[PDB]
Amino acid sequence: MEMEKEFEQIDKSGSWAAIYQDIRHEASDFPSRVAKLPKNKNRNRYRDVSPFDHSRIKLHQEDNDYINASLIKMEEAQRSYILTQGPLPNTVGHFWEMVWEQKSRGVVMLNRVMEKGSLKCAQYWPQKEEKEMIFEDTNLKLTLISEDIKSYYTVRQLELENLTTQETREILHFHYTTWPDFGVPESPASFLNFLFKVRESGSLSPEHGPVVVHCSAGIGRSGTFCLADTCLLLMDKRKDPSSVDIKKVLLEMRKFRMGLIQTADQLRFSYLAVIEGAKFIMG
């Protein structure tokens, strides 16, 4: 079926939970043996969220190459994304090592450091220009260059220096700051505006390594971001845009990381975002 009318048909019939459970039943199951080794317990935020072995990002290190991060490679859309958990106190150096080694331009953050009164990720970037951060375990230096605070999101320019080689690179930090503590946003308008700002920066483009996107677990809000981006790109590429099947795209993405889209409300919100976004792309 088309999307917008499949949408109203699920609303009127109140069957979002049944649609979402079908997706959960059909989703791929692949091994995640490296994530479960005892030496990696303090590298995982949640025991039930792990990268598959076949798609995990490897650190260029011989001691321990493990990080909770997955490469999502979308062949027809010609887009790739790295989805990862919010960094932990003992993985902030690994996080920036990955950004460096994978040649990423942009980092997309969809959570606040504290939500619901608890810490959802480490304070992994500097908050003042004159107070830079040094990660001694991976030999990197990170400096805040500039910060632009808007009503729904903040964009930061950061300088990452590899202290071994003295090479430097400019990284863009895109921080969506207004996702509610409970539920999903009422309108997708600010989320879509944010997506377009990431796109306009070059961070999603083939001349750079894959964008790094995270929330707390790296599957819920993060899944919504890449699902909406890929579906809108396919609608532009194909002769028949009504042939884009959001459930099929999501199942394809779940071949590369488990659990993408965590609730039936997140599924409904993803439909809403693609529907509204397809009108703005053209009128």
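Using N, Cα and C of the backbone, Cβ positions are placed for all residues, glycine too.
Per Swiss-Prot, the feature active site, phosphocysteine intermediate maps to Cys215. Annotation source Swiss-Prot lists substrate binding site at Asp181, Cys215, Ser216, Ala217, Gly218, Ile219, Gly220, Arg221, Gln262. Record note (Swiss-Prot), mutagenesis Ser50 to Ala or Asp: No phosphorylation. The unchanged residue is displayed. Experimental mutagenesis at this site is recorded by Swiss-Prot as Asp181 to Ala, annotated: Substrate-trapping mutant. Annotation of the mutagenesis experiment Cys215 to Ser in Swiss-Prot: Catalytically inactive mutant; abolishes sulfhydration.
For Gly220 (substrate binding site), other Cβ atoms within 10 Å of its Cβ number 21. Summary: among the recorded positions (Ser50, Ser216, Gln262), the fewest other C-beta atoms within 10 A of the C-beta are counted at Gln262. Of all residue pairs in the substrate-binding list (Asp181, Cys215, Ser216, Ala217, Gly218, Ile219, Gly220, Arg221, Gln262), the one with the greatest Cα separation is 16 Å apart. With respect to their backbone Cα atoms, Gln262 (substrate binding site) and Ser50 (mutagenesis position) stand 14 Å from each other. In three-state terms derived from DSSP, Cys215 (mutagenesis position) belongs to neither a helical nor a strand segment and is classed as coil. Of the candidate binding-site residues, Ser216, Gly218, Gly220, the one lying closest to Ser50 (mutagenesis position) when CA atoms are compared is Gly218.
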